[PDB]
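Here the structure is laid out as structure tokens; the discussion comes afterwards.
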Amino acid sequence: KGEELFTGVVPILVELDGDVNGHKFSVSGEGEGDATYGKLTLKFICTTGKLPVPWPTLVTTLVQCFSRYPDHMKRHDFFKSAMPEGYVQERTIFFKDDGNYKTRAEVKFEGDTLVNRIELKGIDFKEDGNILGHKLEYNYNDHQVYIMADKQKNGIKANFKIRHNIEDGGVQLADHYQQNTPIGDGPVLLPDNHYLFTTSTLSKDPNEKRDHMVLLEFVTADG
């Protein structure tokens, strides 16, 4: 069972290759996750220079298998059971009155490391808008995610809004549409619909000279 792979502390690697309006960049993340409590600690670096979008806009893209699933719902855990073979995660994210991200990721085990490997393509952004103009506050407003059985494939889907506070006032909406499918061909758990609740905290490493994001997350699933 894939759930057995999460009983202790699991190292995490995140690799993102991005291209937003032709501005190409890479992000790496490293840390660990504890699905017993639902805690994630990760540090991300823009390894190509200055990040061409704001860090908060990448949080959802940069591993819901680490959610704390309570006892009575363990057999509704699609994300962990897909392991070690893993799952594909696809999203489209529409930024209101601005461009959009299209992301494809594979989440799987490589050795004992849970790896999230992402391709991101952004198009139709305004160069002086809130994203390419870096006009968003360095913080986060988390939102619940209603995970529904992709009753029609075998997998899951969800859609939800994320709100990014704008420095000069107001809020930038990021409308998320998500589909996940197992990579393997073994049997999938196909959960009953349920919520994921997340609390994310962004900070900085005072000793890090590169463009970076320190991220601490707590995540649980609810009936």
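All chain A residue numbers match Swiss-Prot; in order, they span 3-64, 68-228.
Going by what the header records, the deposited coordinates were determined by X-ray crystallography, 1.8 Å.
Backbone N, Cα and C define each Cβ position, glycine as well.
In Swiss-Prot this protein carries:
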{"type": "MUTAGEN", "residues": "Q69 to L", "note": "In RSGFP4; increases fluorescence and shifts the major exitation peak to 489-490 nm; when associated with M-64 and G-65"}
{"type": "MUTAGEN", "residues": "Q69 to M", "note": "In Citrinine; leads to excitation and emission peaks of 516 and 529 nm, respectively; when associated with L-68; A-72 and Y-203"}
{"type": "MUTAGEN", "residues": "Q69 to H", "note": "In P4; leads to no detectable fluorescence. In mut2.2; shifts fluorescence lifetime from 3.03 to 1.94 ns; when associated with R-30 and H-145. In mut3.3; shifts fluorescence lifetime from 3.03 to 1.88 ns; when associated with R-30; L-46 and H-145"}
{"type": "MUTAGEN", "residues": "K79 to R", "note": "In Topaz; shifts the major emission and exitation peak up to 20 nm; when associated with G-65; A-72 and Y-203"}
{"type": "MUTAGEN", "residues": "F99 to S", "note": "In alphaGFP/cycle 3 GFP; improves folding at 37 degrees Celsius, reduces aggregation at high concentrations, and increases the diffusibility of the protein inside cells; when associated with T-153 and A-163"}
{"type": "MUTAGEN", "residues": "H148 to D", "note": "In Cerulean; leads to improved quantum yield, a higher extinction coefficient and is 2.5-fold brighter than ECFP; when associated with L-64; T-65; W-66; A-72; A-145; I-146; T-153 and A-163"}
{"type": "MUTAGEN", "residues": "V176 to A", "note": "In mut2.1; shifts fluorescence lifetime from 3.03 to 2.50 ns; when associated with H-145 and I-198"}
If I restrict to non-local contacts, at least six residues apart, and a C-beta distance under 8 angstroms, what lies near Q69 (mutagenesis position) in its own chain?
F84, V150, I152, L201, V224
In angstrom units, rounded to an integer, how far apart are the Cα atoms of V176 (mutagenesis position) and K79 (mutagenesis position)?
36
Pairwise Cα distance for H148 (mutagenesis position)/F99 (mutagenesis position) [Å, integer]:
16
Neighbourhood of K79 (mutagenesis position), C-beta criterion under 8 angstroms, separation at least six:
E5
Need the DSSP three-state call for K79 (mutagenesis position) to compare against my parser.
helix
Tell me the Cβ contacts of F99 (mutagenesis position) under 8 Å, same chain only and six or more apart in sequence, or just say none.
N105, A179, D180, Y182
